[PDB]
Amino acid sequence: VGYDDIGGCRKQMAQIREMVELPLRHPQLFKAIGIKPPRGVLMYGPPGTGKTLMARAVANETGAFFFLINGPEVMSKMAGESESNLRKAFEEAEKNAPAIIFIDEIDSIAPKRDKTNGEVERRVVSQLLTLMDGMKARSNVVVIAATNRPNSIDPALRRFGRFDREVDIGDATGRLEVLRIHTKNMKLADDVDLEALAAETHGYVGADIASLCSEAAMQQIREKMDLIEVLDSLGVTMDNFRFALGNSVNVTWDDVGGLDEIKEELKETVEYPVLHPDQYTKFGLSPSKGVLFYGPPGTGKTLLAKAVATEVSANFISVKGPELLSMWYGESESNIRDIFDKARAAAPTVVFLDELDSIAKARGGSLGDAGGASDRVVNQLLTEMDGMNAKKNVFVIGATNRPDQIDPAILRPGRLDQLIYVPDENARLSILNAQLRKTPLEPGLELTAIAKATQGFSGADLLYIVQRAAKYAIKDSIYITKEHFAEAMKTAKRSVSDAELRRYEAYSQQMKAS
Amino acid sequence: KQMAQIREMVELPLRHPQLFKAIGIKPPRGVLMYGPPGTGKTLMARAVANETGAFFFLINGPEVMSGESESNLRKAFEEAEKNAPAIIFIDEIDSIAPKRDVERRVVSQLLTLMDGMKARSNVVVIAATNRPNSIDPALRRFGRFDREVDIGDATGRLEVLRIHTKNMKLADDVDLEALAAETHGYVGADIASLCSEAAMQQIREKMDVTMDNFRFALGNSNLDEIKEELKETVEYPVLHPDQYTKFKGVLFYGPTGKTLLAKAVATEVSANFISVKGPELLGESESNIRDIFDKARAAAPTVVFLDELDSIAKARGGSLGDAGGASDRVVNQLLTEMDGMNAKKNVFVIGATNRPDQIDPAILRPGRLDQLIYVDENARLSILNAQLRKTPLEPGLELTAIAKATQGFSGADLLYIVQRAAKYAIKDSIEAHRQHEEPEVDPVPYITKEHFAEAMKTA
Amino acid sequence: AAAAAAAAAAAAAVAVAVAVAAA
Ligand SMILES: Nc1ncnc2c1ncn2[C@@H]1O[C@H](COP(=O)(O)OP(=O)(O)O)[C@@H](O)[C@H]1O
Ligand SMILES: Nc1ncnc2c1ncn2[C@@H]1O[C@H](COP(=O)(O)OP(=O)(O)O)[C@@H](O)[C@H]1O
């Protein structure tokens, strides 16, 4: 491996490269300044990011001796053996030449010395502390660590002289660079565009890209060997990569019908900050984040959220309202914090909170254990949405069918500033057209007549009618005919009543008057 | 299909390495073999080792220990890399890989030795296992083991028979097709034990191998339209979807044999089956339904027979309590883990109930579970004749009187009637035996009509 | 002549924890 085999982690890679190589390339500089260089690095990030690859690349680029120590491997049940293993490893590393020690997964062998109960763990922790710092501890040898959760480590280990430097190894350009470097040794094709790959694989850590490329290359030969100069004109195409991706929703601005102004507003407010950061920096202002949808159920709020999430390269984390509450003390707030930490850990990201009426509930006062739980959940949500944060890129999108039961602290501007109302036959025509995109249609059917007889149906009702028509067509087979629609139209539901429509109209009128 | 897959995976990266290099993909190098025991994974390994003149360094699981297990692993890998592009067979990997949550050292050695294979090595590894769950995901990571096969018959059984018994002075009146047909669940070694016990019984016969030796060696070893549409409908749904492409669930309700019909599905449908009771699955109460449906979607196709649906759904509505909150979370988990089933993974949920009133209309909706099968004298006669199959019945007895007298009953209480008759006959037999303490082998060998007429009193 | 040696390292125990329910 080499420095050219690393992409995306440009700044941290450069920092580690200089801090490791400057002592090695020439120690005269540090002799002149009269200060010893740092001799420890704690890498942290999700698994499969390239941290051990970076350590190996640095060790290869320099005259070092990469020695790998695994966490679970060195720990044993025998008394006074794991400590002997660590001592032997350090003696070996220091014996031959100035080297790099990469001890992987230290969190398994650093349980904070308070939450642990096994004496071997504390003993190996103390051995590590003595080896890293003490009388003639280290003589021209550096240690590198790796973990997923850096919090579960001894404070004594995160000190200067042991792990004085902490590096965060967590984007589009880095992903494209990894795609380029992972396909350098194979002639794939002439019409394969990497922009779609860098935009579609928006949730890949970086070690999954190698697996994706290998899988596509293997499947290309798997599909090109059933029947079989053969070596000529070999390589992967777009189809193989698409199949590899198939082996996180499938919508693009088409499955939604009507609501043109709402579509345009969402598209602008979501795409402007992502496409033009330079313009906002020039204007020196942040973008709006929050949007709330309210109206009758089954209107397409989830569909709209998916459709505005898909065009950008952002992730999508959808969570139901009551899908987080727990009977325990502090579990719901822990779940909320984990959700938001994940959301802001992969920027950009759009979070779709469904059924806010279940979470917010207009806390007020209830005088009960459920009341206290709701109060704590609401306060945690308020702090996470707008509190002591950085708000790099997070787009919280709300969706409820009873906005009257929401406290006026989440509807506040800066959290859910946009109060969008989601409410016709012309719209129903577009809905039917978008639903019947890939279907064998009859020239004799008139969708206008079908839409004319709705008079207050929802998109769920239209999908139900389409499903009944498809069931009738499959029953006949075992194109869609008009009599299936004729017989399916009589069995309408119209699940949405009239009083709730009056309530929504009153709420919209009050909001407009406000 | 599995033989063609493993034949491609052992021929194409081993005979045309240059073509493999030309594609620019260097991943195929590790193959895993899981499945139930007695299916032929070791037989496929022996066939691979005897179809190629390449080197074959077999290393079993617990034969690696004696710091010399690492030396043995390095010795085997350098021996397989030094000689030729070849194949290594590691049988019973569950002893070497203990799922990790000197074993840690040998697992780390196998990890760093499987990863350190370059393009000029050109060796692949094959590994067989019994259980598919106690394997490291670090061993199942991308780079070592990614292409696993799922080896899940009478022709192969006839082949194994013709392989084993062709080295003996056998007989002149044998038909091995009957021995391959009547033997159902044997695999590999049990047929060898069958031939060995046949030889032992022949030696026992000629001391004080014909067909009869093999015969008792095998014997001494180890609602018509409703069922037609239900079986026919299930078959059509799980059949080819090309007709469907050009163009899952069910519910029982009634007063009759619904769980009996689910048992008949579970035996004779040629598909998988996973069943849970009603309140058996009560964050852990949602995690139970989540990993039950994960086990369902992993073994596609399958049938998830949810017995006694009312107890689970309860028509969530408003209850306003801890039980109400648990019911709402259970109903939401079931709905959000059933509506996410596409045409892929083809699971099928079968429900049955006594009270159809208390089921949730949110679960009786179209698009999730729309069918409604409503569930007699002839079926009652068939149930009584099927329960009394392996029973020494009295010859002067008709069951049409029990069929005509019992109208709104069910199969479980019919079983209760037969069991009470057996209990009364056993009481009569033990009373006659203690009174005798000569009559025949049994003073009451068959169940008379008096036992049925006394057992139906408390039915 | 050969000789033997004794060794007794450690074992593994199980703890029990208490949780708090917020109804
Ligand atoms: N930034 C990167 N550049 C090139 N390859 C990468 C990068 N990140 C991950 N990989 C690939 O992922 C594979 C394993 O990643 P690794 O670094 O072991 O994961 P982890 O970060 O958990 O240690 C390597 O073979 C490497 O090719
Ligand atoms: N305007 C629309 N165009 C196309 N499909 C729609 C529309 N509105 C609703 N649907 C369909 O009806 C369903 C609505 O579900 P969902 O939007 O999740 O409920 P809610 O509207 O209460 O959030 C979706 O599966 C969607 O396909």
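Here Swiss-Prot sets the residue numbers for chain A, with the shown residues being 211-380, 383-440, 450-468, 481-656, 659-713, 752-787 in order.
Each Cβ is built from the backbone N, Cα and C atoms, and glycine gets one as well.
For the recorded site, A:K261 (mutagenesis position), the DSSP three-state label reads helix. According to Swiss-Prot, the ATP 1 binding site annotation covers A:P257, A:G258, A:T259, A:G260, A:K261, A:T262, A:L263, A:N358, A:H394.
According to DSSP, A:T535 (ATP 2 binding site) sits within a helical segment. A:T535 (ATP 2 binding site) is surrounded by 16 other CB atoms, counting those within 10 A of its CB over all protein chains shown. Taken from Swiss-Prot, the feature ATP 2 binding site covers A:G531, A:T532, A:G533, A:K534, A:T535, A:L536, and the record attributes it to similarity to another entry.
What Swiss-Prot says about the mutagenesis result for A:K261 to T is this: Probable loss of ATP binding. Complete loss of catalytic activity. On its own chain, A:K261 (mutagenesis position) has A:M253, A:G255, A:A356, A:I379 as residues at least 6 apart in sequence with a Cβ closer than 8 Å to its own Cβ.
Quoted from Swiss-Prot, the note on mutagenesis experiment A:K261 to A is: Moderate reduction in growth rate.
Sequence-distant neighbours of A:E315 (mutagenesis position) (same chain, six or more apart, CB under 8 Å from its CB) are A:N280, A:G281, A:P282, A:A356, A:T357, listed in sequence order. In Swiss-Prot, a published mutagenesis experiment is listed as A:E315 to D, annotated Severe loss of catalytic activity without affecting cooperativity between the 2 ATP-binding regions. Slight reduction in growth rate.
Here the residue is the original one, while Swiss-Prot reports the published mutagenesis A:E315 to A with the comment Moderate reduction in growth rate. Following the DSSP three-state reduction, the secondary structure of A:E315 (mutagenesis position) is coil.
The note that Swiss-Prot attaches to the published mutagenesis A:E315 to N is: Severe reduction in growth rate.
Recorded in Swiss-Prot as a mutagenesis result, A:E315 to Q carries the remark: Severe loss of catalytic activity and cooperativity between the 2 ATP-binding regions. Lethal. Restores cell growth; when associated with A-358; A-369; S-471; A-471 or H-475.
In the three-state DSSP assignment, the secondary structure recorded for A:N358 (mutagenesis position) is coil. A 10 Å cutoff on Cβ-Cβ distances gives A:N358 (mutagenesis position) a total of 12 other Cβ atoms nearby, all chains included. One entry in Swiss-Prot concerns the mutagenesis experiment A:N358 to A. Its note says: Slight reduction in growth rate. Restores cell growth; when associated with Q-315.
Quoted from Swiss-Prot, the note on mutagenesis experiment A:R369 to A is: No effect on growth rate. Restores cell growth; when associated with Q-315. Other Cβ atoms within 10 Å of the Cβ of A:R369 (mutagenesis position) number 14 in total over all chains. A:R369 (mutagenesis position) carries neither a helix nor a strand DSSP state and counts as coil.
For the mutagenesis experiment A:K534 to A or T, the note given by Swiss-Prot reads: Severe loss of catalytic activity. Lethal.
A:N358 (mutagenesis position) sits 33 Å from A:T535 (ATP 2 binding site), taking the CA atoms of both as reference points. Ligand 2 lies under 6 Å from the Cβ of the following recorded positions, listed in sequence order from A:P257, A:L263, A:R369, A:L536: A:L536. For the pair A:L536 (ATP 2 binding site) and A:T259 (ATP 1 binding site), the C-alpha distance works out to 32 angstrom.
Annotated pair A:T259 (ATP 1 binding site) and A:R369 (mutagenesis position), C-alpha to C-alpha distance, rounded: 25 Å.
Taking a Cβ distance under 6 Å to any atom of ligand 1 as the criterion, the recorded positions A:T259, A:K261, A:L263, A:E315, A:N358, A:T535 reduce to A:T259, A:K261, A:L263. Same-chain neighbours of the ATP 2 site beyond A:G531, A:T532, A:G533, A:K534, A:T535, A:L536, judged by a C-beta within 8 angstroms of the site's C-beta center, are, in sequence order, A:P530, A:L537, A:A632, A:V655, A:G694. For the binding-site residues given as A:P257, A:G531, A:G533, the lowest number of other CB atoms within 10 Å of the residue's CB is seen at A:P257. Shown are the recorded positions A:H394, A:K534; the one with the most C-beta atoms within 10 angstroms of its own C-beta is A:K534. Within the same chain, the residues at least 6 positions away from A:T532 (ATP 2 binding site) whose Cβ sits under 8 Å from its Cβ are A:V655, A:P656, A:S693, A:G694, listed in sequence order.
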